[PDB]
Amino acid sequence: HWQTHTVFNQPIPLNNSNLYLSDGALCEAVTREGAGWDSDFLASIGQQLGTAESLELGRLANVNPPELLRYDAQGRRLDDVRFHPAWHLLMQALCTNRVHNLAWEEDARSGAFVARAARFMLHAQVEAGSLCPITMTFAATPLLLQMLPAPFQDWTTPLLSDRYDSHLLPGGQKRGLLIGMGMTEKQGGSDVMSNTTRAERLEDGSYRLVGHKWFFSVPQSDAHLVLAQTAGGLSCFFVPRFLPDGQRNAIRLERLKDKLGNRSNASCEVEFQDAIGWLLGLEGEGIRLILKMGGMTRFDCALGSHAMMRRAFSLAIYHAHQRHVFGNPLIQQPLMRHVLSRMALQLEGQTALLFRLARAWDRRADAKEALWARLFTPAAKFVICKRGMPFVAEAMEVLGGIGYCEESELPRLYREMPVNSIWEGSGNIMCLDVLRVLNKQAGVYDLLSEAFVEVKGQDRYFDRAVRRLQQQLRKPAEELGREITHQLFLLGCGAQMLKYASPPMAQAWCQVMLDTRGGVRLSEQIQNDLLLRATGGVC
Amino acid sequence: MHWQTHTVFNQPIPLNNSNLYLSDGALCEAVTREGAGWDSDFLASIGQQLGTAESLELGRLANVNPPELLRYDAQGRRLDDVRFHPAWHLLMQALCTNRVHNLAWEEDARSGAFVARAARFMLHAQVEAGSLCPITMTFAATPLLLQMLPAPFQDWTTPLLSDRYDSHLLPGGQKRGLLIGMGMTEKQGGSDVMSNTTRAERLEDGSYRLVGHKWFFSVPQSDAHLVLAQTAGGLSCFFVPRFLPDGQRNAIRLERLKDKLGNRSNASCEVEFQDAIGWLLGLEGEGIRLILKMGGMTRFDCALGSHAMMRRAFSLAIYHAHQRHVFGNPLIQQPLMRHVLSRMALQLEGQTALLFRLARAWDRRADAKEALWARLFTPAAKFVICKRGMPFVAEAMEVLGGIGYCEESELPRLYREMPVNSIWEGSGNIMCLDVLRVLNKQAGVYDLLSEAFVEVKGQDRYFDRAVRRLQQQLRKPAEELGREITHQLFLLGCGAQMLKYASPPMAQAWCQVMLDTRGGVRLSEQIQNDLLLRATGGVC
Amino acid sequence: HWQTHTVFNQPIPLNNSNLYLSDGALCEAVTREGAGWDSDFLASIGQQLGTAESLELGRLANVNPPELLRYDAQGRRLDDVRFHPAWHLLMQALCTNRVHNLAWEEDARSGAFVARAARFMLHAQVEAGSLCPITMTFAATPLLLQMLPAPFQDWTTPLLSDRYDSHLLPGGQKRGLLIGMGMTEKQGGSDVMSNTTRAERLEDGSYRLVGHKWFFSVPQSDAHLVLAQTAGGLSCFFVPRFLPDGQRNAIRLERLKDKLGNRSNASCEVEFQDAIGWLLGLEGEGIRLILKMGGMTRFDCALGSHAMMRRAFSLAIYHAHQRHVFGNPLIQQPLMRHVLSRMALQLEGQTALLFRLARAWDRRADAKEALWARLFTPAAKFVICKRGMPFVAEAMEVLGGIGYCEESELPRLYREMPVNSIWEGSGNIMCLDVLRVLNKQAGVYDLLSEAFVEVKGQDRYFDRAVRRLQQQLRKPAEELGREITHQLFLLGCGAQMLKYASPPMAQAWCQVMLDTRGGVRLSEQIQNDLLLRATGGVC
Ligand SMILES: Cc1cc2nc3c(=O)[nH]c(=O)nc-3n(C[C@H](O)[C@H](O)[C@H](O)COP(=O)(O)OP(=O)(O)OC[C@H]3O[C@@H](n4cnc5c(N)ncnc54)[C@H](O)[C@@H]3O)c2cc1C
Ligand SMILES: Cc1cc2nc3c(=O)[nH]c(=O)nc-3n(C[C@H](O)[C@H](O)[C@H](O)COP(=O)(O)OP(=O)(O)OC[C@H]3O[C@@H](n4cnc5c(N)ncnc54)[C@H](O)[C@@H]3O)c2cc1C
Ligand SMILES: Cc1cc2nc3c(=O)[nH]c(=O)nc-3n(C[C@H](O)[C@H](O)[C@H](O)COP(=O)(O)OP(=O)(O)OC[C@H]3O[C@@H](n4cnc5c(N)ncnc54)[C@H](O)[C@@H]3O)c2cc1C
Ligand SMILES: [Cl-]
Ligand SMILES: [Cl-]
Ligand SMILES: [Cl-]
């Protein structure tokens, strides 16, 4: 008699699922792209990462963001950052699963980049902030392994380990390392040539750095690769957190960013007060170096946005299956079932493209593969990271009101999305790069012709899309970089669907994405298969 | 460098990584003297563990990340749960591992257990105080439950005697360890519990339906609370479990979480009972009689807890004062400071002596004379010591100065905790009214005092004069002098202990400083040195 | 049937009362000490300040503490502090009521200091943090008015206004000002001789300051009087927030204290990076100057603590009067009544001593009056500020559990008390100063004897106390500085009680405070009278 009502028609939130085994498109991609040997392991962590206890860690790390500790209680400079225990727990698992170095092990087998991409994608569905140090370390490791200055040769062993080490010590004394990246300044992020951080050559071949970095993520990194001006031009420096003699480097943490999302991750405004750096490569070869690593971090952005889209979608279909409206399961409602099917179709294409791209990276020794990666990485980052926002927003709306409340995973996802689109130059820069590749790089047109010819006749909308692109690649105006990049990206997904997806699935994908007319209805059967694949049972 | 504007110097390193036990001379001597010497090795062991920086950090985390009340889930269903920072649970594990909640109630507990347990308690208290609340309540309630558990809960006996903290959201019977809370206070009264309006109706099966509220309901996550409610037969005490036997959640509704000055790591709720099921303990109307048994022990914990926090505050102060220089010399060498610090050390010596003598009384409660001693000095010790805590800790804070007023320091948290112990369980006045009630109603109280006072007569002139004043001060029966009488009675208790077991110079010092009404007592250079030295260890 | 219980015996909290007219001892003191002309105004603001709306401003200012803005969104240094709107409202009223300068107006009448003290004591009961800038400004004003450097002569008018101006502008362009004091450094606050902030003389006569201040309250002050080392000794500098040319002075705000209490008030850790200062007086004359101001701020500490004890006590008795326990009003319960009466008696004494002490300051032109002030100011600060903690804690306990909750005014008061005892050298330094006056000052022993002889024979306990002080002054050790200062303070209050208080009241006070035998019962008539005077009706 105390109650005013009974609570019903409230679906149970998705948890204790298998992030891997419930993703049909992913299972197929992993095996298809030569990482089948990691399938058992993927399912293993898929189950671990998908538990309530795991998702809670994600929540804790974000709602208890890091504190910047500039001083101690005595008034001495401290320059440290303090995290919630959940942060460290996430790091342990990321490093245990070698998301930061799997591909760089000395005996790493074929498909390692692809396998590692799958491992990454699972973690990304749980928590995103923690991916930042992992992404940076992953991209920087190959570079360091062959360019480490003499005083830090003993970093090789920890760089190749599977142990997270949060000890406040010099890198050489630690079990595992994290590498950060300091490029962006107040005057520019895309245009790094405008940096005003200067480096004066010190004695032993080291340099004195004086300047600042505007966005300096993971200040607790064991080292940052930093860009600074020298007499010889813009160079890249290895700036360790501790000097060889055990003293703390002269990096001053001034301010912690107060971010829309990505809140679990510490992003600082730092200043260099005669900090010591070691020159990597040659003076003026700075931009050339960070361009090598950029390729890989961009891929992580695209993959990360995709992972979050996948999670948001999983939450949405799980909810829509249980929630009833107007007498029927929400997911049975014609208009909803239509929207959800198009969303699933979106993820199928992205899964296909992203893991094809991963294969390219795994086989970068092949000039044709390296060129494929060089081209589609920026494209995938631009398109997928742009889609993230509208896509996650839609998922949120499938849940309705409760999806707009912070107790749900959706707001945090929705809040994270834009960071991936802004990171590393932003969309426009991606598109200018795509244009630059088509123009400057040799044998690009030949590479495209081969793939397009390989699937000609399989689908009318694809072939028409190919014709439209070649017509736009005659007079490629800069102001059409987005149109060109988008169309180029779709053709990439299209080819993959046509080659390896079932004919009905590819027919569906091509129609929905490449049919300019619109009004595209999907067969009852193809919709059922999409939604079924998106919940597993295809593994 | 050229970037700096100054050099940081004369800033002392904060006290950490010390041994909370081995650095307390008075405590080591007390433990051995009061028959708990067998626990000395263990005490030093946890004394080291608890005194580490990592441990102190747990204390800080538990307080600056206070519990959240979860009334509802994301679906709009009632949840009635409380979510803590991991540090809270870590503190609880250690407290239970160290059996601070049940050591004395083990079936084979040896002699001195209450005294040993008091020492274990005192160490923990210096680290974090909030976590002590569930421990204090469970410790006081356990003896009662062990022999009064209703039939459906006989399988609580094993967990009640364990050393395993269990935070699982399950019925008690399925758990490895338990916590018992206490629901007495209502909006209309805390001291006067007969004004309770929570009512209980007897049901067909022997349990009762409770409808009402509790104003301060600490540790709502307890596995059960002993609750007072009105019945047709009068004010009774009920065992109100969090889960019913059939695994369903009892009808206890958590409405509001208190936003407290201190004690913040501990969840204190405003709850309402919506036909919650309770099991009658004892007889209808025997309610106040039951919670009076348990009150004796929780009061002791309040006194000990305040003492522990005073000890910690003092440790921080002397450690600071030893390093900090002012006007060319170590702060602790400055005549006026060294004088204040010595009086503070002297304060703790007396409290240590009295509190652990009291702990012995509880350990030997089978002896009528000991039980009476406890019945008399427990309330007195709670009144005086818990009152002193505030000015005492404030003084410690001032020894550090500006930095002691900042929350990065342990001092503000200690300063903020202190009043809770004085307010808890009736408050100072109630303690004093109780002391007066014992002198009046209880038989052979005057005889008991006479024996102790005679045993030390002639040893100190200020003590004997203090004894004369008390016996006279009792000349006219008067409620409005309850505090004067309770305070004087307390000092005489400490005095006797110092005179019997402390060194003659130490006891001479204590008696002069505490009992010399003519004030202005200077202390010998030697006695001050010995006080401060004892307060840092080396006497163990 | 929805309810589980009925709420009763829950007293209404004290609000919408008159902070002045409810304080019998205060009304009498104001009239007695030559400030009876302000009575109509004191009752006026006493009404305004006691309102719920007023008290709410206090709460807001403290639960929404200031934020330090070291940088703006563009990464340019900003060094500003942002307050809750309630803070500025509190400031507006304080300045409107001239709590910061009443006594320094050019045509200030007799008893201005005593009237200002009364106004201060009322504001102090609503909010304490806001008193910091007021106290500092009040103490520095007289000094500045006759020492202002040439470039800041036009500061005279604003210094004497009733205007609060929070505009971020150079002083000269504002309608009112606030002055701060920067003395304490990390190495010491009591021993300022250990300061390492150094000032070099410049071409133009001003100085370059490089150093730091550990506690630096009201960083938003229009100027700070700062102590720094020069070639000729430790000196006092006028450091304006803006330079004459409008540029911001080189005062760098590094960090904001996270305080036990006093949270509404901004206290900073600051550093000087070649900040411009102007010498006040002669080099090495620094300590001599800040000693002149120290006199008045120490008085404000004592007054503030007294004020907060008064407020606490008002709350306690209003509560005890409504709250029932064991069938009677809590205030009727013999033990409670006894305690509350002693507390009231405590405030009677303090009120008498403080406003006699205020008279001394007002008539400081008389050497005998200045000497009385010189002696009892340090004493009153030591004793009263020390009593504050146990006193307010008692008040809190009268309310019980609800008094321990932050929704009550008690915790905020309780959290405030220690700051007044720590400010300006702390208790020990006060007692050392009192000893220095009894030793180094001439005619002190005479001044005291004149007062004691004037009341000899009126009370046995008072005379016995006098004989014990004179005996304790035979051998005046340093270690007895507290015992001596305490005894002195008591005799001070005692003299005032015996002279101007009703004989029964003076007897009660003497018996309670000076009867070493303890165990004093008070008559039912004197208790009824004490509590009646503490709720007004004597005005
Ligand atoms: C959460 C977070 C963390 C970060 N962490 C780091 C870090 O760890 N290390 C680091 O170095 N940086 C970091 N950054 C900075 C980030 O890399 C840059 O912000 C990003 O590269 C864009 O630089 P910017 O902000 O200066 O944008 P701007 O350079 O001002 O660019 C503005 C816009 O102009 C567009 N644009 C640029 N050139 C052209 C052109 N020729 N034609 C048309 N449009 C153009 C860009 O697409 C962009 O959208 C972080 C940023 C965020 C939000
Ligand atoms: C952090 C915290 C946690 C708490 N947790 C719990 C809990 O878990 N369970 C629980 O039951 N209670 C709890 N309490 C309540 C606490 O036990 C009561 O607040 C306390 O007993 C005082 O009662 P009260 O607040 O009703 O004050 P009142 O009973 O209104 O008394 C107020 C004052 O009156 C004095 N007084 C009472 N009677 C007399 C008399 N005859 N003569 C003179 N003076 C008298 C009291 O000593 C006290 O100073 C908690 C309180 C706090 C602050
Ligand atoms: C909220 C707040 C605001 C503040 N604002 C300001 C401000 O605006 N400007 C400013 O300059 N300071 C400020 N302070 C600091 C305050 O003035 C100092 O902290 C105070 O003077 C004591 O200095 P300290 O902390 O260095 O104590 P210390 O100098 O380390 O003193 C330590 C203790 O030893 C005692 N002592 C010192 N010398 C002796 C001796 N010879 N014999 C016996 N005992 C002795 C002292 O009384 C003190 O209790 C502020 C502090 C607080 C908490
Ligand atoms: Cl900081
Ligand atoms: Cl809730
Ligand atoms: Cl800032």
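Quick note: numbers on chain C are straight from Swiss-Prot, i.e. 2-540, in order.
Cβ atoms here come from the backbone N, Cα and C positions, even for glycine.
Among the features that Swiss-Prot reports, FAD binding site is placed at C:182-191, C:216-218, C:423-433, with the record citing experimental evidence. Quoted from Swiss-Prot for the published mutagenesis C:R437 to Q: Does not affect DNA binding affinity. According to Swiss-Prot, the mutagenesis experiment C:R518 to Q carries the annotation: Reduces DNA binding affinity.
Proximity to chain B, defined as a C-beta distance under 8 Å, is registered for the following recorded positions out of C:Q188, C:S191, C:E425, C:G428, C:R518: C:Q188, C:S191, C:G428, C:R518. Recorded residues C:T185 (FAD binding site) and C:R437 (mutagenesis position) have their alpha carbons 22 Å apart, per Cα-Cα distance.
For ligand 3, none of the recorded positions lies close by, meaning a CB under 6 A from one of its atoms; the full candidate list was C:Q188, C:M431, C:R437, C:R518. For the recorded site, C:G428 (FAD binding site), the DSSP three-state label reads helix. Here the C-alpha separation of C:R518 (mutagenesis position) and C:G428 (FAD binding site) works out to 27 Å. C:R437 (mutagenesis position) and C:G428 (FAD binding site) are 14 Å apart (CA-CA, integer value). Set side by side, the binding-site residues C:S191, C:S218 differ in how many other CB atoms lie within 10 angstroms of their CB, and the most is found at C:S218. Put simply, C:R437 (mutagenesis position) is 17 Å from C:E425 (FAD binding site) when counted between their Cα atoms. Here the C-alpha separation of C:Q188 (FAD binding site) and C:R437 (mutagenesis position) works out to 24 Å. C:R437 (mutagenesis position) sits 24 Å from C:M182 (FAD binding site), taking the C-alpha atoms as the reference points. Using a 10 Å Cβ-Cβ cutoff, C:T185 (FAD binding site) registers 23 neighbours.
According to DSSP, C:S218 (FAD binding site) sits within a strand segment. In sequence order, C:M137, C:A140, C:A141, C:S218, C:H225, C:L226, C:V227, C:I291, C:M294, C:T298 constitute the residues six or more apart from C:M182 (FAD binding site) in its chain with CB-CB distances below 8 Å.
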